[PDB]
Amino acid sequence: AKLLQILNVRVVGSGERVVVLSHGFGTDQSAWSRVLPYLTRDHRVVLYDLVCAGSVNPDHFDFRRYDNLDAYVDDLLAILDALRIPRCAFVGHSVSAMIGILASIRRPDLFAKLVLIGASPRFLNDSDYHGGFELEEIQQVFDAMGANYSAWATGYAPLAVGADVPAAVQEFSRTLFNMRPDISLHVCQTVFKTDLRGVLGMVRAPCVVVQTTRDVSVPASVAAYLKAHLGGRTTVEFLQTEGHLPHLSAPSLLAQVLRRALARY
Ligand SMILES: C/C(=C/[C@@H](O)Cc1ccc(Br)cc1)C(=O)O
């Protein structure tokens, strides 16, 4: 209930069908602004900010409770329950893909379908598992973030966007810089520690994994891994575009996949 204001919950559009948009690391809900109008004619759309977003009062960030993604799940479920929404489709980017997976296990009847964008169950490499990162690489990210956040963010923004799209780089950089540096590092650490591989099979909801041609945080092989192990019906949809944030950088292309995924559930 109090979360509705704290996490800046917005509900827009019209319809039978409820769709939740949950943003990823380094953005707030405004990252959905370019795809949103492709949805609001036929869908009731719920948007909110993760507690770590810069647009949320930093005094509300609990460094203890949110050192596990379960707490982010608690927030999402609390919002949906407050809104008295019994069933929805869920679209999650980055960390929100993990949140969505976990939420669908916690409350199977609540989530009719999952759309996962820039999605991975584990970033650290394991035997025969290519997550894209070794421990030492992960630690260097943390060190970089701690020592010089502005420089790390300046470097990270173009890499994450990937494609040559100035407005997307500018918009991602703005929200990344809007985060408080210590909160940004904390969430980064929390996500890198997370390993959802062992619970993928517990997901029952049908799922669409969105894959782009190149993702700096997600190897091309992860989508196939997710399709293989997610416990429901999973389809991989392919965007002929480059980057980690297609909702920012290629909203038209992504819109068509979203409208395709959200037509039936
Ligand atoms: C929280 C989070 C952290 C990392 O993935 C961000 C990242 C990824 C790759 C590189 Br290089 C530098 C930073 C996420 O993307 O979900």
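In order, the residues displayed for chain A correspond to 54-318 in Swiss-Prot numbering, which applies throughout.
Going by what the header records, the deposited coordinates were determined by X-ray crystallography, 1.9 Å.
Just so it is clear, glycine is given a Cβ too, placed from its N, Cα and C backbone atoms.
Annotated features in Swiss-Prot:
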- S147, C241, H297: substrate binding site (BINDING)
- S147: active site, nucleophile (ACT_SITE)
- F186 to A: Loss of strigolactone-dependent interaction with SLR1 (MUTAGEN)
- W205 to A: Decreased enzymatic activity toward strigolactone and loss of strigolactone-dependent interaction with SLR1 (MUTAGEN)
- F245 to A: Loss of strigolactone-dependent interaction with SLR1 (MUTAGEN)
- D268 to N: Weakens interaction with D53 and attenuates strigolactone-induced degradation of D53 (MUTAGEN)
- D268: active site (ACT_SITE)
- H297 to Y: Weakens interaction with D53 and attenuates strigolactone-induced degradation of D53 (MUTAGEN)
- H297: active site (ACT_SITE)
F245 (mutagenesis position) sits from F186 (mutagenesis position) (Cα to Cα, rounded, in Å) at a distance of 9
Near ligand 1 by the Cβ criterion (under 6 Å), the recorded positions from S147, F186, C241 are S147, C241
Taking only the CA atoms, the spacing between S147 (substrate binding site) and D268 (mutagenesis position), expressed in whole angstrom, is 11
Three-class DSSP assignment, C241 (substrate binding site), comes back as helix
Reduced DSSP state (H/G/I helix, E/B strand, rest coil) at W205 (mutagenesis position) is helix
What remains of the recorded positions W205, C241, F245, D268 once a 10 Å Cα-Cα cut-off to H297 (mutagenesis position) is applied is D268
Spacing of the two Cα atoms, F245 (mutagenesis position) and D268 (mutagenesis position), in whole angstrom, works out to 16
